[PDB]
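Novice: Before anything else, here's the structure in question.
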Amino acid sequence: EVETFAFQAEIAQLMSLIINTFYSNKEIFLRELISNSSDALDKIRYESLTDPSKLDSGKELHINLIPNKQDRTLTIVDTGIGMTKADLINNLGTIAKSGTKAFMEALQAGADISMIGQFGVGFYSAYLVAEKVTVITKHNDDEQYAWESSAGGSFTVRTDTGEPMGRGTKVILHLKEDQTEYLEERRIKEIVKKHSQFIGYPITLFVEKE
Ligand SMILES: Cc1ccccc1[C@H]1CCCN1C(=O)c1cc(Cl)c(O)cc1O
């Protein structure tokens, strides 16, 4: 079955702001998502140091970027610690961290949207370039789940039937019509070079044939 949840009020407000505010520097979404993957990878590594068996679900720690022009999706995949169903629901929409209103209060006055990451809500910058975001995740302690939202104040969670991931999180950006530049090899390379040069895990940019 599919479960539908309301975003907490302030998160809905943030998402609307991200979608409606004129802001040309959209590329920062990729930095924020790679940062999130890096943090998740840090966590499973940290845990594996005391209990190595937590890598039984996959020893390699990496980030893959996978453009698909036919589906018009950009997918960020990591083999980080992943999220349980509860982690998913609690951290991707139903609970507003302090940084949510702090950020929007920051946008009032001087701050610009590129600072979003500093408030711990950088995930939502995905809606700078995506009309719908799907998050597939698998944590050692739980089943594989799919989160999805086109904003508008709700998201869904369901058990995922797709290819099993072993462990980690996959963010699938269904790109807006006018944002297909982020499917281009040279454009993604440029952004990763500029914003994510010192990530401590291998980042592989997959290519497509003509
Ligand atoms: C950083 C972060 C913020 C909010 C919730 C969860 C996370 C990370 C740490 C614990 C598990 N995790 C994730 O599974 C994860 C999530 C998102 Cl949103 C992503 O883009 C990539 C990921 O690997």
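Numbers in chain A track Swiss-Prot; the residues on display, in order, are 16-225.
Structure method, as recorded: X-ray crystallography, 2.0 Å.
Just so you know, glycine gets a Cβ as well, placed from its N, Cα and C.
Quoting Swiss-Prot on the mutagenesis of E47 to A: Strong ATP-binding. Strong interaction with HSF1, HIF1A, ERBB2, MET, KEAP1 and RHOBTB2. No effect on interaction with TSC1. The mutagenesis experiment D93 to A is recorded by Swiss-Prot, whose note states: Impaired ATP-binding. Strong interaction with HIF1A, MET, KEAP1 and RHOBTB2. Loss of interaction with HSF1 and ERBB2. Los of interaction with TSC1. In Swiss-Prot, a mutagenesis experiment is listed as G97 to D, annotated with the note Abolishes ATPase activity.
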Novice: Which residue, out of the mutagenesis positions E47, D93, shows the minimum number of other Cβ atoms inside 10 Å of its Cβ in this structure?
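Specialist: The mutagenesis positions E47, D93 were compared, and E47 has the fewest Cβ atoms within 10 Å.
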Novice: Show which residues of the chain containing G97 (mutagenesis position), separated from it by at least 6 in sequence, have their CB under 8 Å from its CB.
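Specialist: Set apart from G97 (mutagenesis position) by at least 6 residues yet with Cβ under 8 Å, we have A55, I59, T152, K153, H154, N155, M180, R182, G183, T184.
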Novice: Cα distance, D93 (mutagenesis position) to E47 (mutagenesis position), nearest Å?
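Specialist: It is 13 Å, counting Cα to Cα.
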